[PDB]
Structure formats: structure tokens, C-alpha cells
Amino acid sequence: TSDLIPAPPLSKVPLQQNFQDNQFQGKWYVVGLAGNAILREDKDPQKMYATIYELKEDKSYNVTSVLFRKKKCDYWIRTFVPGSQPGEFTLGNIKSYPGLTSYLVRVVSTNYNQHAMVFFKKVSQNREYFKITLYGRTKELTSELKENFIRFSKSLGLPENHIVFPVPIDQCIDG
Ligand SMILES: O=C(N[C@@H](CO)C(=O)O)c1cccc(O)c1O
Ligand SMILES: O=C(O)c1cccc(O)c1O
Ligand SMILES: O=C(O)c1cccc(O)c1O
Ligand code: NA
């Protein structure tokens, strides 16, 4: 059994105009996490992790997430293949992910040098998951940018306790 808030129609998820894939390269800090499978948990509040976007020759991203767990750095690697329009992506080598039938990425907004919002949607074991990452070039962002991320997360149907801001750490995500 699993109950999920439904994934929003793509109509409610903006696309960043004139997406410069080269300027989106590099390290982003996950300053905000929201989604139908994300839950606030004050026992072990979630530690901040980072995701690095590196373009290849074929303009796909090698996407490496690095995070700190069990006293070690875990490295989660996958490829984002360019999608229907610039700033939109799909997951490469989907068959290597057991249960995974669908994966969409959409860069909602960014200024490239400070902040970014990315929308993800996946269907795994037939369950439709979606999430929104508040990307920060640094570990801290303005309260306006954070409130806008709360604003946008709610516009897609998520309640407050499904919107989390991971606490900054220094292990692994530097550098
Ligand atoms: O909600 C997600 N994942 C949770 C459970 O699958 C998680 O926290 O791992 C989730 C949703 C869209 C895309 C993803 O990469 C993703 O991990
Ligand atoms: O499980 C996670 O926390 C996670 C981290 C980075 C990237 C992902 O897709 C994840 O599901
Ligand atoms: O949990 C996973 O293994 C997973 C698989 C495919 C894509 C993801 O984002 C994942 O977190
Ligand atoms: Na991420």
C-alpha cells in the first residue's frame, strides 16, 4: 500500500526560456526538496547533498549526486538525455533501473549563477512520483527565493510538510 499526492499536469510546470545547458553545468546544492514521496522528519532531518551536472560531447548530462550517509560519501550517477525542448530531459539507460518505466526532468527556472528550480517526475513500480529541487549555487539562498519555492511547490499540490530544506553540511558536498 502507498498513497501519493497526484503528479501535476505538465501545464502547471513552467519551462525556463532559452535554456543554456552549458551555463547549467557544475555543482548545485540541494537547498530545498519537495515532492509526493518527500516527508519532513525531525528525528533525522535530511542533510544537504549536492548534484553536479557535466555536459558530454553529445550534450547529455552526466549527473552525479554526492551525499553524506553512514559516515561515508555515496556517489549516485545517472545520465540526463535532452528531451522534447531545451531545459527538458529524460533518463538514459532506463532498463538498468529495476521497476522504472518513465522519468522526466524539467528546469522550471534558473539564473544559472545563484539559483535554480528543477521539476522531476518518475514512474517506478507503476507508482507516479514527482519532486522539485531548489538548487543553490551556494548552500544558502534568500528567504524570498525559498518562499517562492514553497509557493511553487504548493501550486503543484504539495502541503508544507512535504517541503523540506536540508541543513547545510561540509562533508562530501565540498568540494
Ligand atoms: O521522490 C523521489 N524519490 C524518493 C522515493 O523514490 C526518494 O526520496 O528516494 C523521486 C521522484 C522523482 C525523481 C526522482 O529522481 C526521485 O528520486
Ligand atoms: O534517495 C535520494 O535521496 C536521492 C538522492 C539523489 C538523487 C536521487 O534520485 C535520489 O533518489
Ligand atoms: O531509488 C532508486 O534506486 C532510483 C532509481 C531511479 C531513479 C531514481 O531517482 C532513484 O532514486
Ligand atoms: Na538532485
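Numbering, chain A: per Swiss-Prot, residues 24-198 in sequence.
Here the Cβ of each residue, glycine as well, is placed from N, Cα and C on the backbone.
Residues annotated as carboxymycobactin binding site in Swiss-Prot: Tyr72, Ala73, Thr74, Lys145, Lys154, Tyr158. According to Swiss-Prot, the enterobactin binding site annotation covers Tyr126, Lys154. As a published mutagenesis entry, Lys145 to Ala appears in Swiss-Prot alongside the note: Strongly reduced affinity for catecholate-type ferric siderophores; when associated with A-154. What Swiss-Prot says about the mutagenesis result for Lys154 to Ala is this: Strongly reduced affinity for catecholate-type ferric siderophores; when associated with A-145.
Overlay of Swiss-Prot feature records on the structure.
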{"residue": "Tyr72", "record": "carboxymycobactin binding site", "contacts (Cβ under 8 Å, 6+ apart)": "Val53, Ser88, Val89, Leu90, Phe91, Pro189, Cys195, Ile196"}
{"residue": "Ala73", "record": "carboxymycobactin binding site", "contacts (Cβ under 8 Å, 6+ apart)": "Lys50, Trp51, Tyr52, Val53, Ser88, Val89, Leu90, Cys195, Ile196"}
{"residue": "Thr74", "record": "carboxymycobactin binding site", "contacts (Cβ under 8 Å, 6+ apart)": "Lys50, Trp51, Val53, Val86, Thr87, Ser88, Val89, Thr156, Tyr158"}
{"residue": "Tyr126", "record": "enterobactin binding site", "contacts (Cβ under 8 Å, 6+ apart)": "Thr113, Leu114, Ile117, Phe143, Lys144, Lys145, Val146"}
{"residue": "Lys154", "record": "mutagenesis position", "contacts (Cβ under 8 Å, 6+ apart)": "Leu56, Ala57, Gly58, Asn59, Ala60, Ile61, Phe142, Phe143, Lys144"}
Original post:
Of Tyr72, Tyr126, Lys154, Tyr158, listed as recorded positions, which ones have a Cβ less than 6 Å away from ligand 1?
Top reply: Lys154
Original post:
10 Å Cβ neighbour count around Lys145 (mutagenesis position)?
Top reply: 21
**OP:** Identify which of the following recorded positions, namely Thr74, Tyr126, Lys154, place a Cβ less than 6 Å away from any atom of ligand 4, and list them by sequence position.
**Re:** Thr74
**OP:** Taking the residues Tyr72, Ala73, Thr74, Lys145, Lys154, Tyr158, which the record names as binding carboxymycobactin, find the longest CA to CA distance and state it in Å to the nearest whole number.
**Re:** 20
